[PDB]
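Scroll down for the structure; my scribbles are underneath it.
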Amino acid sequence: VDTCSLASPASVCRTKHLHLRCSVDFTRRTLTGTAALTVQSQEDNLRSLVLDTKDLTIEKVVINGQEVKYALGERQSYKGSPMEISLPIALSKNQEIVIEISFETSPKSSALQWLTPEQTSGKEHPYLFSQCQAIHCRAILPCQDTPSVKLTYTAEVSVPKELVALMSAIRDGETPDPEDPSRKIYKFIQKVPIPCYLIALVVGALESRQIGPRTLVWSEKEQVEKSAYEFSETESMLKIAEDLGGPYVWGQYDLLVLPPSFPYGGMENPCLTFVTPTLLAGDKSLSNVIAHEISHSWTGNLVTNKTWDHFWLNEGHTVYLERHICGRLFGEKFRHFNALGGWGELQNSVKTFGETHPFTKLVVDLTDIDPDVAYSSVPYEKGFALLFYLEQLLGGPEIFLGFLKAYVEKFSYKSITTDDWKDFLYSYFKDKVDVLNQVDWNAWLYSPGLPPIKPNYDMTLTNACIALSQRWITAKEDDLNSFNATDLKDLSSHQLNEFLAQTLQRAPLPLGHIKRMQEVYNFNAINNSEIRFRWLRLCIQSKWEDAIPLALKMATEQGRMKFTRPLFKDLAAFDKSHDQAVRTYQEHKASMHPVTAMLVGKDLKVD
Ligand SMILES: CN(CCCOc1ccc(Cc2ccccc2)cc1)CCC(=O)O
Ligand SMILES: [Yb+3]
Ligand SMILES: [Yb+3]
Ligand SMILES: [Yb+3]
């Protein structure tokens, strides 16, 4: 049962295809058009069905060329409103019909951000982008908004002719719009069945540059060169991913670099991964995010969580493949370094929610929970920990990668639950079932807090970070003189980040120590978003007022929730900045991404 969806479930009927014809109206901030769903009955004598919607205006529903009766139920908060549609003729099992729904989105669609020209790089044109995962596709169009259903799609999108439309699909040409020559229609086809959370649309003043045999980078003109360099490892990462996962089935793997309000690091939209511009560090140092989105082309997009309770299936396996990709490129020691870091992120999350909190469970129960409220590192790192522990239990990376590849093959084009996964794990490792029966499954899958067992991690690259962090924490005032820029000499950006993360775990430090850290290390000058984030957090938690404007500026000039939410929370927790934090949020709220607005709102207890 999908407790996040109000649509008829896959046992009742299944959408096989969507043909989307819509027009993007920047003057009204609406998407208007028709969603033609090819729906297959799974039942005898089916006479109605239910679709998810959220803030949609339905004009009509047409089947067999005639308008039919439909009703919208009462709004169930973050789930939207159920749309019941009366079929004109009763369907037998496996019969397919086409249901054409005429609709319009609300300007408040939780799926969309509409950007004015001033909020873009070029300042001459507006921009639109979507984010459907988890349950925001219903805020674009009526659908069975559950990852238990997989469908192909085609689309025709009319935009002002100066602008470019892209989607999670193969581009299939453009033409002037016959109805209005100030506009273009862009066409798209996605021939691989996908869950509807992978439907994506961007419209903006976009340009492309080729960076590999199957990859174009897309962004506004002013980010293209920087982006092409930053993500130049992409093809080499696809080749490793193919080796680990089997053939890449999606044709193209393009990248879109979004404006700074993009709420996440990446979104694995098929054919067209969306990424944050906060990745543009200048040195390819945050490319693990690319490895991650690439890996979803197998774990997530081919094998998909059946409901959101099983999201760890998506993330855990994708983090596991991500860290193998980075392991191949940069060495096994580095894979271990990143793995150990991820454990520290898991410790942070468990400490934030609390060690008995239901959101710290691997398999969560989202009955009456807004998935955006539950989202965190837990599914990622507790998932990864589980798999890393099993790798060590079952004979090492090369054995467990055999299982990962067999798993992808087994469940390609399907949606699956934690039990499906466990079942296949046991099947595959039948000769090691006694090892498998020593796993505390109930604890790992269903209990809150840190996992019951911590894997083994190589420490080589981590040691220098911990040693410096510990020097700083145990320092007294008379030790501060001994710190010097040479401390950082043999530390990569990755180790600087980890040094900061270690230190942040014991924050606050004395204000005098933090001021000295700036004095000798000049962290204020570093524009790597991961480093700068953790450094400003350490400054604000250690009560340095000079960091207030730096933290406010970072929180607002970009909108990646990973950074924007804790910066605002920290600024609110600090009495000197508390009022500015609330004021800044209230002043930016209308121009923020709707999900980010909502969550920063709850975090600050404002409204
Ligand atoms: C873009 N981003 C995901 C967007 C939001 O997706 C979800 C997906 C699932 C949830 C619910 C959930 C939260 C915590 C544990 C299990 C399930 C909430 C949000 C990450 C994409 C990636 O991992 O590459
Ligand atoms: Yb074509
Ligand atoms: Yb079994
Ligand atoms: Yb001393």
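Shown for chain A, in order and in Swiss-Prot numbering: 5-611.
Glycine residues also receive a Cβ, built from the backbone N, Cα and C atoms like all the rest.
According to Swiss-Prot, the active site, proton acceptor annotation covers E297, on the basis of experimental evidence. In the three-state DSSP classification, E297 (active site, proton acceptor) falls within a helix. Neighbour list (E297 (active site, proton acceptor), Cβ cut-off 8 Å, at least 6 residues apart, same chain): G270, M271, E272, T277, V279.
All protein chains shown were included, and the count of other CB atoms within 10 Å of the CB of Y384 (active site, proton donor) stands at 23. Annotation comment: Swiss-Prot describes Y384 as active site, proton donor, evidence class experimental evidence.
For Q135, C136, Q137, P267, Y268, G269, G270, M271, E272, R564, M565, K566, the entry in Swiss-Prot reads peptide binding site, with the evidence type experimental evidence. Classification of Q137 (peptide binding site) by DSSP places it in coil, neither helical nor stranded. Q137 (peptide binding site): 26 other CB atoms within 10 A of its CB, across all protein chains.
If you look up Swiss-Prot, you'll see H296, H300, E319 marked as Zn(2+) binding site, on the strength of experimental evidence. Counting only residues at least six positions away in the same chain, the Cβ atoms of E272, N318, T322 sit under 8 Å from the Cβ of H300 (Zn(2+) binding site).
For the mutagenesis experiment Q135 to A, the note given by Swiss-Prot reads: Strongly reduced aminopeptidase activity. Strongly decreased affinity for leukotriene. Abolishes epoxide hydrolase activity. Annotation for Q135 (mutagenesis position): spatial neighbours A115, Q117, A204, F266, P267, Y268, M271, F278, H597, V599, criterion Cβ-Cβ under 8 Å with sequence separation of six or more.
Proximity of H296 (mutagenesis position) to non-local residues of its own chain (separation of 6 or more, Cβ distance below 8 Å) is seen for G269, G270, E272, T322, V323, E326, given in sequence order. One mutagenesis experiment catalogued in Swiss-Prot, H296 to Y, is accompanied by this note: Complete loss of LTA4 hydrolase and peptidase enzyme activities.
One mutagenesis experiment named in Swiss-Prot is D376 to N, and its note says Abolishes aminopeptidase activity. Decreased epoxide hydrolase activity. Under DSSP, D376 (mutagenesis position) is assigned to a helix (H, G or I) in the three-state scheme.
Here Swiss-Prot notes a mutagenesis experiment, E385 to Q, with the remark: Reduced aminopeptidase activity. Minor effect on epoxide hydrolase activity. Within 10 Å of the C-beta of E385 (mutagenesis position) there are 27 other C-beta atoms, taking all protein chains into account.
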- Task: Measuring Cα to Cα, tell me the gap between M565 (peptide binding site) and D376 (mutagenesis position) in whole angstrom.
- Result: 11
- Message: Need the DSSP three-state call for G270 (peptide binding site) to compare against my parser.
- Response: strand
- Note on the structure: Counting every protein chain shown, other Cβ atoms within 10 Å of the Cβ of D376 (mutagenesis position) number 19
- Item | Inter-residue C-alpha distance, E319 (Zn(2+) binding site) and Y384 (active site, proton donor) (nearest angstrom) | 5
- Compute the centroid of the Cβ atoms of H296, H300, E319, then list the same-chain residues not in that set whose Cβ lies within 8 Å of it, in sequence order, for the Zn(2+) site. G270, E272, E297, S299, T303, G304, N318, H321, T322, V323, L325, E326, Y384
- If H, G and I count as helix, E and B as strand, and all else as coil, what does DSSP give for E319 (Zn(2+) binding site)? helix
- Note on the structure: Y268 (peptide binding site), Cβ-centred 10 Å count of other Cβ atoms over all protein chains shown, is 20
